[PDB]
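I have placed the structure first, in the form of structure tokens, so that the comments after it can refer back to it.
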Amino acid sequence: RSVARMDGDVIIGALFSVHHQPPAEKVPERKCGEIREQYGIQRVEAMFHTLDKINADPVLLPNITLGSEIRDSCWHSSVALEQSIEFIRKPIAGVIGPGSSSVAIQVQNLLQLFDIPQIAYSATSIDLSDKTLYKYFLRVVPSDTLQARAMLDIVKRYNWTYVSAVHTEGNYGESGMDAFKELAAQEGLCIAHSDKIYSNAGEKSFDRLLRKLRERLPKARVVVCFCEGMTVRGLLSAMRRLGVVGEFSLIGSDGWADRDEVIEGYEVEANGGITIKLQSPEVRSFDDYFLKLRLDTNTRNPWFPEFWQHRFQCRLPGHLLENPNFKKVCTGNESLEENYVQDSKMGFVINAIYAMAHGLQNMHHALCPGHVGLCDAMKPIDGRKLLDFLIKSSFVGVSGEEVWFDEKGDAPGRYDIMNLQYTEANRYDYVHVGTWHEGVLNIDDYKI
Amino acid sequence: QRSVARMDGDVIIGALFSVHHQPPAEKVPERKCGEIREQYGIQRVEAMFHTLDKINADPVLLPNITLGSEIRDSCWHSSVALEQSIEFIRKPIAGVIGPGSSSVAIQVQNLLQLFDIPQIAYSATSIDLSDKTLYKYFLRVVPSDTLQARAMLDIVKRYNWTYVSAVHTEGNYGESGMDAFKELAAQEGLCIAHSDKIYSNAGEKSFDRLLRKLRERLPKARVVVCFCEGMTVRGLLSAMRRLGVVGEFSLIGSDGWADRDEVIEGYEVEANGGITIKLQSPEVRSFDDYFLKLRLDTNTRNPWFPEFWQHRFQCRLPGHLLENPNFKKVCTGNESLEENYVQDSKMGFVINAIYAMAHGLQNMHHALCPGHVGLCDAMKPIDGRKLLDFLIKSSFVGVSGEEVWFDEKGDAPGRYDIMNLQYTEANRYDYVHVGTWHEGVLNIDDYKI
Ligand SMILES: *[C@@H]1O[C@H](CO)[C@@H](O)[C@H](O)[C@H]1NC(C)=O
Ligand SMILES: *[C@@H]1O[C@H](CO)[C@@H](O)[C@H](O)[C@H]1NC(C)=O
Ligand SMILES: *[C@@H]1O[C@H](CO)[C@@H](O)[C@H](O)[C@H]1NC(C)=O
Ligand SMILES: *[C@@H]1O[C@H](CO)[C@@H](O)[C@H](O)[C@H]1NC(C)=O
Ligand SMILES: N[C@@H](CCC(=O)O)C(=O)O
Ligand SMILES: N[C@@H](CCC(=O)O)C(=O)O
Ligand SMILES: [Mg+2]
Ligand SMILES: [Mg+2]
């Protein structure tokens, strides 16, 4: 499997969903789906970019260059584990990712055996806060103990007393929904229908899911989905097949948030949806770098050629990765600015990388006092010690966010409440209608 | 540097057994295990040694090819099991026996499958493991809980009940078991009245509500199917006592209840008449003949024996690397293993899992090395992907005379005992054996119920 590398004194591993997960039938041979931009290429480039800057920075890690070994997780436990084995087969100092809680648990179960700290940028499961089971895990995002509370507050806000519940099979949906149901039970909120499903389940399964939900109408119109985006898309698609529109009031978790790829093509069935988004400021710095990448000068990113052809539905003559679905040759001058959309969690990806650097810096200050570069004490780097320095690190993120971790490796965070609506213009957009921070729900009622 | 039980041979079979209890929660990061175990540990380690000795003396099974072993401790925990599984992939292991727990077996299989190493379980019963897209290299000689659902439904249909309530304990066991029951029930025209789930540790208030919801469906739905942990049943019995009701329902429970006294202890009156399922556990006399004769000074192939002996007979071994600090008297070495002796209830499964591995290797040899006495180039090294194909199609007669074979998903047939709680001729409540579910056929003594 391809691997994006950058040499340096200390090597940082990373796991990103460069491709979609393998089709249910291909799982055994671990053959992945199509190339991804927001969750794949953009994150791979964000790592390269962040490391470039850090290595060009005189204050952070003065004479210590950070290298990398970026691997594809295909958002799947089996591929992620396969690739994590490669990390431990210069030794990896720490790992960034993967994005899924279930997948993250699989990776952490192996990494902890070699004392390799892991920092997530999107794994929000409450379970990962258990340090007896996940000692070497930390993250720059808040656990879903909060998101579940935010979701219940929204339901309470609009006096909904009877709701249906759906979650994506796996640790993220299961842990999040269990927390929500626990809160609901305390508050006396009734759950009409409850169901679960795998994001990659067949259409017949999503058909069944939808049918079961409709049967609980019209009393159970509100549907709480602690779901991955693809699970939500699977449901919209099922609504498309049955010819139904606007029957439910969907309230989704961060797997949906304000992601365009989730509702693309199904804006009609998705319209009116209310979602939760992890607050993360747009990273302009990244756009300036990313949009200037060219298919001829970007050689450090092994997947770029595959990406370009897919991004511009064109093919590369003679290229081994020539796409057999497009005829118009790639002019190699197409603009990455067309319909461009930055990964919604870009800030977290970047700050997770910076957290790793700050951990290494803090460790160097303590173990190699007065030394210029790495000293005997950090040759090799002791993962167990690096973990403690990471947990005790605090800094200002790429966009001003205060980043630090509590004893459980959890970071502070908050959410933006989004509402999908048909704007004045002939277009559907994610309107920012509110926020949830420290138990306080603020929603602009006139905006909804 | 965790100890390993070894026996060299032409082909090495790996094994993961719970030689020790899992690490206390706070000792998990350091993977420091608990107390030594006998039935789930030492007895299984010895069962493997004994079985291999027997197979190596068997003129019909692998006549001129010896089997060896690399037995590791799983401490009934995924971190230790993974730690030890890493050691297997670090002579290469042809296959792995174990581990015992489904959640732990899943973690082990996620890794083994990456190296095409077939894994055969003797006690992991999770329905999840039947998914070959996720667990291609997993097979087992113990039935999947989906067969418990089947047996329980067969019991319900036998007495022509049309409506039943359904309760299951939260978690994989309870939820998967009940989902299986419900799928079958729907397909066969059985209606579900009240349906619920609950944690065994839920409060009395929660069990009070559960009982109220069940009673609301009376008298039409007098039968309650419980795919539950024993303590969930106990919670329900406890609620019946508080409410002051008796014999209103006919409870049918999965093996979480089985024939456990701790479940009905003090609530025999409200439990009386319940029907439960239990995995059959045929005693393997030949194992006892071997195990009961083991001695401290001569058993040097089992590295955990010294520790086991000290704990088993509450004595210490002066200056031993693992000298038990809880007892002052010294072991004589002539204590008898027969005192309070109890044979691991899964012993037959453990032995048959080992025999299944041997038969898969034998079948592979016959097909890939025809005419060769020993292993030929086609089996140097053994192609795990091929061994998996041969294992799946292997069948034989087990240690207790049962027929062992696997379906396409690597699942095994199921044989359960059917119990009925009754008040015997004496002033006592006993779990009376009233039937069996023999691989699809329900045999019940209708008069005893
Ligand atoms: C440290 O790195 C800087 C790069 O800006 C270089 O100019 C300087 O000479 C280096 N110092 C040492 C002691 O290597
Ligand atoms: C919820 O119900 C209360 C009580 O009837 C009412 O005062 C409040 O305005 C309602 N809020 C919404 C959003 O409907
Ligand atoms: C194979 O094993 C049998 C059974 O003990 C033995 O009689 C025979 O001599 C062996 N063959 C060889 C070539 O060693
Ligand atoms: C179940 O119903 C069938 C059909 O009437 C009947 O033949 C059979 O005897 C019944 N069994 C019992 C145990 O009542
Ligand atoms: N927070 C989700 C991931 C959502 C997403 O990034 O799409 C998880 O922990 O799995
Ligand atoms: N069947 C249980 C294990 C039972 C036992 O041996 O204690 C499981 O799948 O985890
Ligand atoms: Mg620097
Ligand atoms: Mg033999």
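Since chain A takes its numbers from Swiss-Prot, the residues it shows come out as 36-124, 154-512.
Method reported for this entry: X-ray crystallography, 2.2 Å.
Heads up, the Cβ atoms here are built off N, Cα and C, so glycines get one too.
Per Swiss-Prot, these features apply:
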type: BINDING; residues: A:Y74, A:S165, A:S186, A:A187, A:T188, A:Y236, A:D318, A:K409; note: L-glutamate binding site
type: MUTAGEN; residues: A:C67 to S; note: Impairs protein folding and abolishes location at the cell surface
type: MUTAGEN; residues: A:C109 to S; note: Impairs protein folding and abolishes location at the cell surface
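The record gives A:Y74, A:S165, A:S186, A:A187, A:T188, A:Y236, A:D318, A:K409 for L-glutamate. Within 8 Å of the mean position of their Cβ atoms, the other Cβ atoms in that chain belong to A:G163, A:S164, A:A184, A:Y185, A:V205, A:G319.
Chain tracing stops at A:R124 and picks up again at A:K154, leaving 29 residues unmodelled; the C-alpha atoms of these two are 11 Å apart. Fewest Cβ neighbours within 10 Å among the binding-site residues A:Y74, A:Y236: this applies to A:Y74.
Other Cβ atoms within 10 Å of the Cβ of A:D318 (L-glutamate binding site), summed over all protein chains shown, number 25. Across the binding-site residues listed here (A:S165, A:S186, A:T188), the residue whose Cβ sits among the most other Cβ atoms within 10 Å is A:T188. Counting in whole angstrom, A:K409 (L-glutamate binding site) lies 23 from A:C67 (mutagenesis position) by their C-alpha atoms.
With respect to ligand 1, the recorded positions A:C67, A:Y74, A:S186, A:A187, A:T188, A:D318 contribute no residue with a C-beta closer than 6 angstroms to one of its atoms. For the binding site of L-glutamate, formed by A:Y74, A:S165, A:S186, A:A187, A:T188, A:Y236, A:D318, A:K409 according to the record, the largest Cα to Cα distance is 17 Å, rounded to a whole number.
Between the alpha carbons (Cα) of A:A187 (L-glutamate binding site) and A:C109 (mutagenesis position) lies a span of roughly 15 Å. Per Cα geometry, A:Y74 is the residue among the binding-site residues A:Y74, A:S186, A:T188, A:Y236 nearest to A:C109 (mutagenesis position).
Within the same chain, the residues at least 6 positions away from A:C67 (mutagenesis position) whose Cβ sits under 8 Å from its Cβ are A:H54, A:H55, A:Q56, A:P57, A:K61, A:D107, A:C109, A:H111, A:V114, listed in sequence order. Among the recorded positions A:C67, A:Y74, A:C109, A:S165, A:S186, the residues whose Cβ sits under 6 Å from any atom of ligand 5 are A:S165, A:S186. Within 10 Å of the C-beta of A:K409 (L-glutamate binding site) there are 23 other C-beta atoms, taking all protein chains into account. With a 10 A radius on its CB, A:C109 (mutagenesis position) counts 29 other CB atoms from all the protein chains.
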